[PDB]
Number of protein chains: 2
Amino acid sequence: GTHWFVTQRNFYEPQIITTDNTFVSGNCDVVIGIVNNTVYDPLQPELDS
Amino acid sequence: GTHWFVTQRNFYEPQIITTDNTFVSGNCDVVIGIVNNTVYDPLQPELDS
Ligand SMILES: *[C@@H]1O[C@H](CO)[C@@H](O)[C@H](O)[C@H]1NC(C)=O
Ligand SMILES: *[C@@H]1O[C@H](CO)[C@@H](O)[C@H](O)[C@H]1NC(C)=O
Ligand SMILES: *[C@@H]1O[C@H](CO)[C@@H](O)[C@H](O)[C@H]1NC(C)=O
């Protein structure tokens, strides 16, 4: 309703949208119905130790 | 002709060969027809920067 998750199609198991749950292909002007949100990189938070 | 890419088998959508599109198993000794190239590591630019 407010947040976006990625889930398997046959069972609602919401997951945080990461760069390892998704793949990048193209630009943000060709997909009809695309939305804005943040893709969490699992590596940025821990590289700054 | 000069570069090496990895595509999906049914549609020509070339991508740069990285450590995300490929998996390692073995060495350059047993595979008949293996070709030298470079495998881009996404971790290096982010770690060096
Ligand atoms: C948000 O989406 C709009 C269109 O839906 C787009 O023009 C814009 O670049 C996106 N990102 C931001 C930060 O507004
Ligand atoms: C092969 O790789 C890319 C095609 O995306 C291009 O920069 C390069 O010039 C190509 N070389 C050819 C077609 O001989
Ligand atoms: C390039 O491939 C040849 C065989 O085709 C191999 O002998 C050589 O060691 C390879 N280059 C490197 C740097 O390993």
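Residues 1099-1147, in that order, are what chain A shows, numbered as in Swiss-Prot.
According to its header, the structure was obtained by electron microscopy, 2.9 Å.
A Cβ is built for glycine as well, from the same backbone N, Cα and C atoms used for every other residue.
The natural variant A:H1101 to Y is recorded by Swiss-Prot, whose note states: In strain: Theta/P.3. Look at A:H1101 (variant position): DSSP puts it in coil. When other Cβ atoms within 10 Å of the Cβ of A:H1101 (variant position) are tallied across all protein chains shown, the result is 8.
Under the heading of natural variants, Swiss-Prot lists A:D1118 to H and annotates it as follows: In strain: Alpha/B.1.1.7. Under the DSSP three-state reduction, A:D1118 (variant position) is assigned to coil, being neither helix nor strand.
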- Inter-residue C-alpha distance, A:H1101 (variant position) and A:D1118 (variant position) (nearest angstrom): 18
